[PDB]
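Chemist: Sharing a structure here in structure tokens format.
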Amino acid sequence: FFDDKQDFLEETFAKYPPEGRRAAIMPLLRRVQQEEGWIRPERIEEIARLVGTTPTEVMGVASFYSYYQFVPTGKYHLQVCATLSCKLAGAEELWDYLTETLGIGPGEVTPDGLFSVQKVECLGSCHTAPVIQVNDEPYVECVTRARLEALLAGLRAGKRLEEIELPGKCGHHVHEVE
Amino acid sequence: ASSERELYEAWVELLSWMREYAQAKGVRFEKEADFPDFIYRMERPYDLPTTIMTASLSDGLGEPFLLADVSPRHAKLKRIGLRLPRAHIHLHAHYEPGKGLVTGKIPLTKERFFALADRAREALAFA
Amino acid sequence: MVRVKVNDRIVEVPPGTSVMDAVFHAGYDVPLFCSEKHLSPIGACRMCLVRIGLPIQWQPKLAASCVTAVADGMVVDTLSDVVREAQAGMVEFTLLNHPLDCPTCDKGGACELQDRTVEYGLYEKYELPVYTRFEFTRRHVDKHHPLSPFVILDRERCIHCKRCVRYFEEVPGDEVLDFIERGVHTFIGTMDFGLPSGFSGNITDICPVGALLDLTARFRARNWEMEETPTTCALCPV
Amino acid sequence: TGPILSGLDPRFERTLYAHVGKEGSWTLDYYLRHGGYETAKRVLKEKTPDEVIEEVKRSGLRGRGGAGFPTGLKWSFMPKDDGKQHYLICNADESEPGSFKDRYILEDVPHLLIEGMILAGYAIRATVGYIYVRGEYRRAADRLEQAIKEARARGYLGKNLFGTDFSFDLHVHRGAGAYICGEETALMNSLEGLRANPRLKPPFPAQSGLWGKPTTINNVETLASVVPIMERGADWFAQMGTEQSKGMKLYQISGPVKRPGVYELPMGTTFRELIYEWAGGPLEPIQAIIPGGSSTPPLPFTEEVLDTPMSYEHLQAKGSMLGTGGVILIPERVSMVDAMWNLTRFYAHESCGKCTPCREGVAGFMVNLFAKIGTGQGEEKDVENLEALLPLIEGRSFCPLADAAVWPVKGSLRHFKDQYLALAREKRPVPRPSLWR
Ligand SMILES: Cc1cc2nc3c(=O)[nH]c(=O)nc-3n(C[C@H](O)[C@H](O)[C@H](O)COP(=O)(O)O)c2cc1C
Ligand code: SF4
Ligand code: SF4
Ligand code: SF4
Ligand code: FES
Ligand code: FES
Ligand SMILES: [Ca+2]
Ligand SMILES: [Mn+2]
Ligand SMILES: [Mn+2]
Ligand SMILES: [Mn+2]
């Protein structure tokens, strides 16, 4: 996998010391993900050899974090914030609707192969709850029941997310409710 | 309630799908553990349908890609659980009246189970 | 040397000493799961807690005696209701998700977890005694699984000390075992299937319970039933 | 006016969040046009390293990571001159619920952070610096790497700064989704390519941190603040806030309030001020508020609470404590049992698994109690265990996370114990009101 792109390797090993190579495990793992959607056990063996350690040591490290998926994930992996602050905004309800509409649990993927779901912890935009982070790009904040369905059909008709039109308005570091 | 008995009834069937998918896709089905409330039940009565509390679908190496379990007869908040070991994904199937086996709101049918087991098999199984 | 006073007994002992060693050195005792002769000590199981006085100025929180150094003129209490209540509690947190295999488990009467439970747990508060508080679904996972033709792994019994993974890294130097997920969900596992190193049988004698057992000798007799013959191994010059 | 700064004063000056929300705030051009690396240049030719530490000792800057520690005294622990490589680490892993102040300094005024770290490294003789941001903060990550590049272009980073024989470079390192990675010592492991458990501290980070080396770790907010401080004197800085809580603070507020968000106010200002004047007051009846982070114990919605100066002391001697300045208001319409049913199943998730009392303790037992009792399968005995549990945990785990979990539950029993008893004794589930639009 990394044979292809060794410009990425020189560059990212160069941020850490000679004796600080495992450091690379995180950024490498991270790539595989944003490229292939999930990490296969062949990637873990590679990365181990690349970074200079055992398959065992890398395996553990990667299974420690929440973002790395180790089974396939639909085109748009919907990560929903469940933590308190978003709870008081409607998070649980939104999860019940979303999951019940699409008919998927965390480990599954919709039949049409573009929708995975996951509950996550505070995304750190509590002032704009309920919050949703798509794949690895800017949150979709203030997911009202209506704001949501539009997000859904936007992606469902192949609109690249960075330019779907969302009803209503949502502030920056401060947010006014009505 | 009497749900407890129908939940255990549903534990048998989930196990049934496990053994099926297992022989079917030719992958090891492994009885992982029996109910200690059977092994150590003495003269005491026992009416449960099986004696198997933890089941699994393992690969060639024997490392499982699917794990299944239901809670004993004497423990509280009985749920039946599905876990993809190594991929951090846990499920919790309850039992609703009339509806049936649910993971909250979505029914857990043979089909849906087979879907998960497949996804898991292709993705996780080492050999 | 430095002067320490354990409970009612005072002892000489070199500067670098672990309070745990100083404690045992006066002829006392304390629960002790994650630490092992010849391994890096870390307070991880949180069993070896003592109370420490250092001027008598009791420190506010309880110390892991196994990773605490000894200071000149220090007092160590290992018997207080504060100590013992804490111990019995820590024994309870351990046995919380454990499987219930003792009769069937090959770790028989030689199991540190068993011995430490009957020693320091079930605390006497001052009729019918309560044996188990936790009444939920215990942790259920992968069971009776061989790592190599010499080593068989019960993950349900593992108490998450670090005895094994620590050792592989430190003593022979072959990192072929580590934990996996996190939370209550973490477990021991491998990716180097064979169990590569030629020093992999040692984890067998360290593992404080019957997670990591010698498969060469599975299901033969209970540990007390064995007659033990101390000798030397002549397979080579060492 | 006459003496000290503690409010909507007219003599208070916005410094950090000054240009946040301002269009194009993150160009090296914007930062320069508003007097960019002016302070950093000054300091490097004029004040020595030791001198730039006393100006922070005197400023009275306490850590904004939630820790609270004296960050002038913190730099004071670093090895003077040993010849070893030293490391400075910005901790932009901001994962503690209800807290989001770091985020926007990262997205909209990154060069402020950069300048602030140049000063910081300079004080502690760290030539190299790292930024561990959460791998969820996407835009933040992209705006830092962006800025780090523009700075490096124009000579603000690397080689030999300002003509002065100091050199300093930054490196970004994204995370992968783990609250525990926020802990200063678990962060180092995480970065170092290991599984992020916290380390044994008897050997301290100042004397052995990143790769054995003398490292110093600070919060984003802490560092961004090192600039105004060095720009316009400690005296300016100290002239804000209480007698132990100097300077200004990034307070943010969330919950069913009128206009949630971040509001830069000085240290001392009251909850009543934030909740009302700025946030526009509640929209529902409130029953409690969580002062600092989620890790801080909840306080009842009382006047005597509303009038408390949000501080590292007024809060301290008020049951709770000031964490991250992330308040959250909780509506009566929701059960406090549920509030923590939640918060603790948050901590249950995030536990690293190293300790019996946290792994088994809270992640096992605790989250399971709330479950039972929160479904109305609860008995009176259940509320008593939960209570008796907390002190077997809090005292002694390997790291603070364990306390972070018990504290909010302790402080919830201590003000709403009847609310737990209520659900139990009537076998009633927590109320499920409609909360989202
Ligand atoms: C369990 C735990 C989790 C923490 N998580 C974070 C975090 O996510 N972000 C953060 O800035 N600090 C977090 N901290 C506090 C860090 O130790 C703090 O960020 C670090 O002290 C930075 O130094 P400063 O306070 O001087 O700025 C956490 C602390 C603990 C004990
Ligand atoms: S490891 Fe020890 S406590 Fe566990 S089943 Fe075996 S003998 Fe019993
Ligand atoms: S397998 Fe045994 S030695 Fe290894 S961590 Fe688990 S209990 Fe300790
Ligand atoms: S207290 Fe919790 S998060 Fe912290 S070291 Fe222990 S198990 Fe890990
Ligand atoms: S609670 Fe959802 S973003 Fe903080
Ligand atoms: S023996 Fe000291 S903590 Fe495990
Ligand atoms: Ca197996
Ligand atoms: Mn998560
Ligand atoms: Mn029975
Ligand atoms: Mn077997």
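Residue numbering for chain C follows Swiss-Prot; the residues present correspond to positions 1-55, 73-143, 150-261, in that order.
So this one's X-ray crystallography, 3.1 Å, going by the header.
A Cβ is built for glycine as well, from the same backbone N, Cα and C atoms used for every other residue.
According to Swiss-Prot, the record shows the following:
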BINDING   C:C34, C:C45, C:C48, C:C83  [2Fe-2S] cluster binding site
DOMAIN    C:99-138  domain '4Fe-4S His(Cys)3-ligated-type'
BINDING   C:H115, C:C119, C:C122, C:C128  [4Fe-4S] cluster 1 binding site
BINDING   C:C181, C:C184, C:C187, C:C230  [4Fe-4S] cluster 2 binding site
MUTAGEN   C:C256 to A  Decreases amount and stability of iron-sulfur center 4
MUTAGEN   C:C259 to A  Decreases amount and stability of iron-sulfur center 4
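Describe each of these features in terms of where it is and what it packs against.
Modeler: In the three-state DSSP classification, C:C34 ([2Fe-2S] cluster binding site) falls within coil. Residues within less than 8 Å, Cβ to Cβ, of C:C34 ([2Fe-2S] cluster binding site) and separated from it by at least 6 positions along the same chain comprise C:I42, C:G43, C:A44, C:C45, C:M47, C:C83, C:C184, C:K185, C:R186, C:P231.
Secondary structure by DSSP for the domain '4Fe-4S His(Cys)3-ligated-type' (C:99-138): 26 helix, 0 strand, 14 coil.
Taking the Cβ of C:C128 ([4Fe-4S] cluster 1 binding site) as centre and 10 Å as the limit, one finds 19 other Cβ atoms among all the protein chains shown.
When other Cβ atoms within 10 Å of the Cβ of C:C187 ([4Fe-4S] cluster 2 binding site) are tallied across all protein chains shown, the result is 26. When secondary structure is read from DSSP and collapsed to three states, C:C187 ([4Fe-4S] cluster 2 binding site) falls in the helix class.
C:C256 (mutagenesis position) falls outside any helix or strand according to DSSP and counts as coil. Every protein chain considered, the tally of other Cβ atoms within 10 Å of the Cβ of C:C256 (mutagenesis position) stands at 6.
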Chemist: At 10 angstroms around each C-beta, which of the recorded positions C:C45, C:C48, C:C83, C:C230, C:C259 has the fewest other C-beta atoms nearby?
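Modeler: Comparing Cβ neighbour counts within 10 Å for the recorded positions C:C45, C:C48, C:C83, C:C230, C:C259 gives C:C259.
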Chemist: Tell me, in order along the sequence, which recorded positions from C:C48, C:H115, C:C122, C:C128, C:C259 have their CA within 10 Å of C:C181 ([4Fe-4S] cluster 2 binding site).
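Modeler: So far as Cα distances go, the recorded positions lying within 10 Å of C:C181 ([4Fe-4S] cluster 2 binding site) are C:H115.
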Chemist: Measuring Cα to Cα, how many angstrom lie between C:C48 ([2Fe-2S] cluster binding site) and C:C256 (mutagenesis position)?
Modeler: 35
Chemist: Roughly how many Å lie between the Cα atoms of C:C230 ([4Fe-4S] cluster 2 binding site) and C:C256 (mutagenesis position), rounded to a whole value?
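Modeler: A Cα-Cα distance of 23 Å.
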Chemist: Hey, which of our binding-site residues C:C34, C:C45, C:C187 end up with a Cβ under 8 Å from chain D?
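Modeler: Qualifying residues, whose Cβ lies under 8 Å from chain D: C:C45.
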Chemist: Which residue, of the binding-site residues C:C122, C:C181, C:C184, has its CB surrounded by the fewest other CB atoms within 10 A?
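Modeler: Result for the binding-site residues C:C122, C:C181, C:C184: minimum number of other Cβ atoms within 10 Å at C:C122.
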Chemist: For the binding-site residues C:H115, C:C119, work out the Cβ neighbour count at 10 Å and name the residue with the minimum.
Modeler: C:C119
Chemist: With a radius of 8 angstroms around the mean position of the C-beta atoms of C:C181, C:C184, C:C187, C:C230, what other residues of the same chain does the [4Fe-4S] cluster 2 site pick up?
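Modeler: Checked against the 8 Å cutoff, the neighbours are C:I182, C:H183, C:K185, C:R186, C:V188, C:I211, C:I226, C:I229, C:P231, C:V232, C:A234, C:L235.
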Chemist: Filtering C:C119, C:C128, C:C187 (binding-site residues) by proximity to ligand 2: which pass a Cβ cutoff of under 6 Å to any of its atoms?
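Modeler: Near the molecule: C:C119, C:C128.
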Chemist: How long is the line from the C-alpha of C:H115 ([4Fe-4S] cluster 1 binding site) to the C-alpha of C:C187 ([4Fe-4S] cluster 2 binding site), rounded to the nearest angstrom?
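Modeler: One finds 18 Å between the Cα atoms of these residues.
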